[PDB]
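To start, the structure itself, in structure tokens.
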Amino acid sequence: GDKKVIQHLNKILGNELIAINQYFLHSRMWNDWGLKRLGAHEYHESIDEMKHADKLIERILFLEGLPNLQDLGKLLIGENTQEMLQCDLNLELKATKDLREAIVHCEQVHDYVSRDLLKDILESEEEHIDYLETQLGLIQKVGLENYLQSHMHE
Amino acid sequence: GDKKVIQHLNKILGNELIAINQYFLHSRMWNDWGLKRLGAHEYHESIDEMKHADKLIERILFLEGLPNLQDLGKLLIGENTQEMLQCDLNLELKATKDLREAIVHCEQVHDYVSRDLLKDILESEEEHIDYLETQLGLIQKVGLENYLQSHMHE
Amino acid sequence: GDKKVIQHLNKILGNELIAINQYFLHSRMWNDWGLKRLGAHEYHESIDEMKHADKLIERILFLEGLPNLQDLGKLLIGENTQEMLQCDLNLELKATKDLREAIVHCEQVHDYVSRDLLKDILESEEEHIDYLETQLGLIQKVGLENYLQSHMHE
Amino acid sequence: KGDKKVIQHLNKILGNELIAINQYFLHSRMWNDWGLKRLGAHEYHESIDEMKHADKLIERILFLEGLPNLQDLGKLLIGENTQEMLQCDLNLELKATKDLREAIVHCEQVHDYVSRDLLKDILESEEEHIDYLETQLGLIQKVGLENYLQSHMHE
Amino acid sequence: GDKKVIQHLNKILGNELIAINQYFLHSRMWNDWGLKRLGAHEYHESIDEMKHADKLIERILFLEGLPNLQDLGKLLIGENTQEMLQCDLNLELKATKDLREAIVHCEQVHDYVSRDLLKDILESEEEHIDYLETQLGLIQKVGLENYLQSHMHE
Amino acid sequence: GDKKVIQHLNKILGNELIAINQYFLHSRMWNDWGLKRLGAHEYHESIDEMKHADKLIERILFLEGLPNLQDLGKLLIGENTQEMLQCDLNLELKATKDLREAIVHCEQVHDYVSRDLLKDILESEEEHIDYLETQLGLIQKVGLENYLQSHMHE
Amino acid sequence: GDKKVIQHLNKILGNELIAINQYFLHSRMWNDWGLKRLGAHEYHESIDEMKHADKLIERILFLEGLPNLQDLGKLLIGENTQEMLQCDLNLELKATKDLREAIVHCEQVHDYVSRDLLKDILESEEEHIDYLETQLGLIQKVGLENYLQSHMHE
Ligand code: HEM
Ligand code: HEM
Ligand code: HEM
Ligand code: HEM
Ligand SMILES: [K+]
Ligand SMILES: [K+]
Ligand SMILES: [K+]
């Protein structure tokens, strides 16, 4: 395994570890508030990041690297829906930037299978950014109270 | 086939081509904004127009004319939901005036089969006018924020 | 969204718009002549270009560009089977060149998801080029009258 | 022959059902025209329910050898928005319900207990409708008109 | 919506409302007399008139008129079977004339969709006339008592 | 029933009776030569003219006219496939001229039900003309021998 | 194929063409009068004649003769039920006579397959005569009015 590919994979893994926990807490926060539709969506976002982290770990081990599950960066926990959403979007913009940089490096050292893995994850982060931006646009078009209302029942 | 009948059929065809693209863009714009119910409905109007164009094209060829799929008129693209709906309405008002003129002419040269085709297309356009007026009317009764909220989910 | 990426996507979109109409007319002309297998095949090629255009449109909007459905370039309509197939082929040869330039660009600016979309479109257009070259060669191998005979029934 | 005054009361109730049938059917269609499909559908079923009540009256009248009267159509109360339409329906049912009660008292007095029974079933049904109508009007006040109509766009 | 179109639709509606009541009473009369087959058939006629009225009402509201369900013309109630049949027949010959006049006017102002609705209704009144004349002929061919006997059982 | 409407119905009916026998005989001549796909198809054209004659007869009778089945016009019988197709084509062009004339007259005396019937019949005859011109066109494009070959098996 | 056999076959065919039209118009007259049971029975007799004419056409073509579908003999149309049934019988007595002579001739020149086909047709015409004589019998036994009453419903 190329040494820097493995550092980039561990970096992306560290970003997923953060998103897993952040999305999971935001999910349960929305469930505690009775916003059950947001809560279920956010749960599914968290599970998706668990699956990404799984593939990164398996790839790092195959490359005879040491996956790092020990270092957990900073969770961005919001205190209301508008902020929680904005916090997910800020995490995703950072994650996406780290992914692009990992993919440049993989391309450069001809690790095309790691690059393919990272590109599938990048596509799924960009779908999430699409979700998030649409939600924040909806809060402006329908009003915050209507937006929350629409997210009470599953 | 009557030469003028064929110009009228191409005229109608040209108008369907415009509505296909306009409704199709308006659909995808609504989806992008998270108003999926509007997006789904408008997708279906686009497909309906596709199906009318197909039958125009087939009639023109049976009559031994040359279907004109080269000339694309002006799309009326809205910038928000009330504009988009009004744009679609303005386009249907014009399509329907053209459909009436074509039918007058078909009757006068006794092309009753073209006439009947055009009559089915008109009745469908009039149902879309019905839908569109009703939507603009709902926006006034329930208010724009409610109207949008009601179209967030399919 | 990168502004040159978006311009490339609109350029590809413009090519798909041309292909959709050209193939659709070509399908209906073949059906008008009783060459129903050609006609059904070209119908499916048209529908495929429609799906590509839809994905291009969704991507542009996600990158916050303006999809351009207004500008419709030159349709190459043949007047017999051999010309129609050659027209479709000339069109794909140009479509495919624009796709390669567009991918080079998306790669350079790290828009790997756009690259991925374009690469799928490209695979689908190279499949269409395989079919076209194959039909041209069969005309030579079995003679035009037999070729056409073989395409009367679906 | 049935009792003459019974037959007159039955034709009276029948007159009230003919009005409700037309009024409810027009309100339903106006609600559908406006995209308030859920009000449209419910009101349609109210019209249909009155059509069935009218059928049973017509049948009973003929059994008692009277002449069902379908020629005289009293005055439709047509509202011009949703709150008005619900209040018009309600005004009609308050009146229908008073007439049913008088018709039932007469039936008892002349021992036509089968006619009483038919009217008691009509009455229960018209009282349900009154429950529905006052509930909607109460909901307009609790959730606000705009929300209320919003909740009735879709079936 | 054309003022005289609406007036004509509202006149056809008036004829439908008379027919609903007339056919319904007549059904119930035949049932009270034990001619259940006649009763069942007249019940179905009534129901068809109620469906035509529904369509007229919906068309009037689309054209932005006021449906008139207030004025109720005069029911032709028969006192025996032969008379009940002739009465429905006189009423149908009238409806049929008014429909023809409504259709002339629709044609002349190009309200072709109203015309097509009117034509469907008219086709259905002509079927009812076929039935009614046939029934009157049968009374002469088989005699009244046999005709009535034949209509006792559903 | 309008007297001239009835003459026009009888005229159309006579045309149908000619088509029934001509198509039927053409069918059985194709079966006898072992061109079964032509034979099957022509059989179905004959059945269809049988259904049209049925509808004309019923209408004529309802209008109190006398259906004329006694007079049978001149059958156009070809002696080979190209001639048979052209004969069927010459017959349909005539039927179709007579249909238009009958429709003018029904419009002018307000028999809109007769007109609807004839109009269905006219659309079905134009579909037949489409099929016929396509076959003669295929003969030229694939060559007579290939065209017949392709019609050997059902 | 023997020349006089072909003449006979063409003669029987001609009789079947008269029956087809006569029975079919009778059926539709009975349906127009509301005597649906007679109408359905008579419809099936017309269909059976159509099938016989098909077999005659087929055999004539096989034997290298020209089926004659051009020369339609005289239709016996009754004005009422008893006449209509007597006209069918008169027609069948004549048909039956011609069949006998055709069969003598087939036998004499040894065309035993032609004789078998005509024998099958004869048996079916004799079944028809049985039905016809039975109906005329019943008219006498149950009275005309009862007879007609029993044929209103199918
Ligand atoms: C490295 C950290 C984690 C990894 C790699 C991980 C991985 C996974 C995987 C592969 C699944 C199966 C998902 C599927 O295929 O449907 C899963 C499920 C799940 N995870 Fe995690 N997970 C992690 C952390 C967490 C945390 C911190 C929580 C909660 C605080 C959590 C809660 C859940 C729940 C509730 C499920 C569904 C379990 C069930 O009911 O079957 N996970 N995880
Ligand atoms: C000449 C212009 C066009 C014609 C004649 C046409 C015709 C058709 C027809 C006949 C269908 C099948 C619909 C059905 O029966 O269900 C269809 C489907 C479709 N069209 Fe078009 N169309 C046109 C332009 C477009 C454009 C500009 C778009 C933009 C994307 C588009 C997008 C689609 C999509 C997504 C489908 C459904 C494909 C599937 O998933 O099966 N079409 N079109
Ligand atoms: C005039 C007094 C009327 C009576 C006694 C009457 C009676 C009935 C009855 C007994 C039914 C069957 C309902 C069921 O069992 O589900 C019915 C159905 C119906 N009625 Fe009426 N009706 C009347 C007037 C009207 C009028 C004025 C309209 C106006 C449009 C109307 C519209 C309908 C419709 C649309 C149906 C359902 C028909 C179907 O699609 O099956 N009715 N009526
Ligand atoms: C040459 C004269 C005719 C021949 C040889 C002929 C032959 C046939 C045959 C073989 C069938 C299919 C019957 C079966 O197998 O079930 C048929 C059906 C039929 N024919 Fe004729 N036919 C003739 C003329 C007529 C005429 C004058 C009429 C008048 C209307 C008519 C009306 C019909 C009808 C209604 C059917 C049933 C079609 C369906 O709906 O499937 N035919 N004919
Ligand atoms: K709300
Ligand atoms: K060949
Ligand atoms: K009897």
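We're sticking with Swiss-Prot numbering for chain F, so the shown stretch reads 3-156, in order.
This entry, so its header tells us, was determined using X-ray crystallography, 2.1 Å.
Each residue, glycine too, has its Cβ placed from N, Cα and C.
Annotation comment: Swiss-Prot describes F:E18, F:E51, F:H54, F:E127 as Fe(2+) Fe1 binding site. Reduced to three states, the DSSP call for F:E51 (Fe(2+) Fe1 binding site) is helix.
The Fe(2+) Fe2 binding site annotation in Swiss-Prot covers F:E51, F:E94, F:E127, F:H130. Of all Cβ atoms in the protein chains displayed, 23 besides its own lie within 10 Å of the Cβ of F:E127 (Fe(2+) Fe1 binding site). In the three-state DSSP scheme, F:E127 (Fe(2+) Fe1 binding site) is classed as helix.
Marked as heme b binding site by Swiss-Prot: F:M52. Within the same chain, residues at least six positions away from F:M52 (heme b binding site) with a Cβ under 8 Å of its Cβ are F:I22.
Reduced to three states, the DSSP call for F:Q151 (mutagenesis position) is helix. Summarising the annotation, Swiss-Prot assigns K(+) binding site to F:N148, F:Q151 and lists experimental evidence as the type of evidence.
In Swiss-Prot, the entry for mutagenesis F:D34 to F states: About 30% active in Fe(2+) oxidation and storage, diiron-binding site does not coordinate fully, decreased overall flexibility of the BFR, partially occludes B-pores, see Fe ion inside the B-pore. The structure shown retains the original residue. When secondary structure is read from DSSP and collapsed to three states, F:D34 (mutagenesis position) falls in the helix class.
Within 10 Å of the Cβ of F:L68 (mutagenesis position) there are 13 other Cβ atoms, across all protein chains. F:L68 to A appears in Swiss-Prot as a mutagenesis experiment; the accompanying note says: Assembles into normal BFR with wild-type ability to oxidize Fe(2+) and store Fe(3+), 5.2-fold decrease in rate of iron release from BRF, greatly reduced affinity for Bfd.
Within the same chain, no residue at least 6 positions away in sequence has its Cβ under 8 Å from that of F:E81 (mutagenesis position). Experimental mutagenesis at this site is recorded by Swiss-Prot as F:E81 to A, annotated: Assembles into normal BFR with wild-type ability to oxidize Fe(2+) and store Fe(3+), 3.2-fold decrease in rate of iron release from BRF, greatly reduced affinity for Bfd.
F:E85 to A appears in Swiss-Prot as a published mutagenesis result, with the remark: Assembles into normal BFR with wild-type ability to oxidize Fe(2+) and store Fe(3+), 5.5-fold decrease in rate of iron release from BRF, greatly reduced affinity for Bfd. Under the DSSP three-state reduction, F:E85 (mutagenesis position) is assigned to helix. A C-beta separation below 8 Å, combined with a sequence spacing of at least six in one chain, links F:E85 (mutagenesis position) to none of the other residues.
Every protein chain considered, the tally of other Cβ atoms within 10 Å of the Cβ of F:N148 (mutagenesis position) stands at 19. Recorded in Swiss-Prot as a mutagenesis result, F:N148 to L carries the remark: About 70% active in Fe(2+) oxidation and storage, diiron-binding site does not coordinate fully, decreased overall flexibility of the BFR, loss of 1 ligand to K(+), reveals more Fe cations bound inside the BFR cavity.
F:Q151 (mutagenesis position): 14 other CB atoms within 10 A of its CB, across all protein chains. The note that Swiss-Prot attaches to the published mutagenesis F:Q151 to L is: About 70% active in Fe(2+) oxidation and storage, diiron-binding site does not coordinate fully, loss of bound K(+).
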Candidate with sparsest Cβ neighbourhood (10 Å radius) among F:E18, F:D34, F:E51, F:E94, the listed recorded positions: F:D34
Per DSSP, three-state class assigned to F:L68 (mutagenesis position): coil
Spatial neighbours of F:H54 (Fe(2+) Fe1 binding site) that are distant in sequence (at least 6 apart) but have CB under 8 A: F:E18, F:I123, F:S126
Under 8 Å by Cβ from F:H130 (Fe(2+) Fe2 binding site), same chain, sequence gap 6 or more: F:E47, F:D90, F:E94
Recorded positions close to ligand 4 - of F:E51, F:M52, F:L68, F:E85, F:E127, only those whose C-beta is under 6 Å away: F:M52
Shell of the Fe(2+) Fe1 site beyond F:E18, F:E51, F:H54, F:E127, same chain only (C-beta within 8 angstroms of their C-beta centre): F:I14, F:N17, F:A21, F:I22, F:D50, F:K53, F:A55, F:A97, F:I123, F:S126
Cα-to-Cα gap, F:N148 (mutagenesis position) vs F:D34 (mutagenesis position), nearest whole Å: 19
Listed in sequence order, residues not in F:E51, F:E94, F:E127, F:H130 with Cβ within 8 Å of the centre of the Fe(2+) Fe2 site Cβ atoms: F:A21, F:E47, F:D50, F:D90, F:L93, F:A97, F:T98, F:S126, F:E128, F:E129, F:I131
Candidates from F:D34, F:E51, F:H130, F:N148 close to chain G, where recorded positions are judged by Cβ under 8 Å: F:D34
Candidate mutagenesis positions F:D34, F:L68, F:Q151, pick with smallest Cα gap to F:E51 (Fe(2+) Fe1 binding site): F:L68
Residue among recorded positions F:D34, F:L68, F:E127 with Cα closest to the Cα of F:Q151 (mutagenesis position): F:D34
Chain C contacts among the recorded positions F:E18, F:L68, F:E85, F:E127, F:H130, F:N148 (Cβ under 8 Å): F:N148
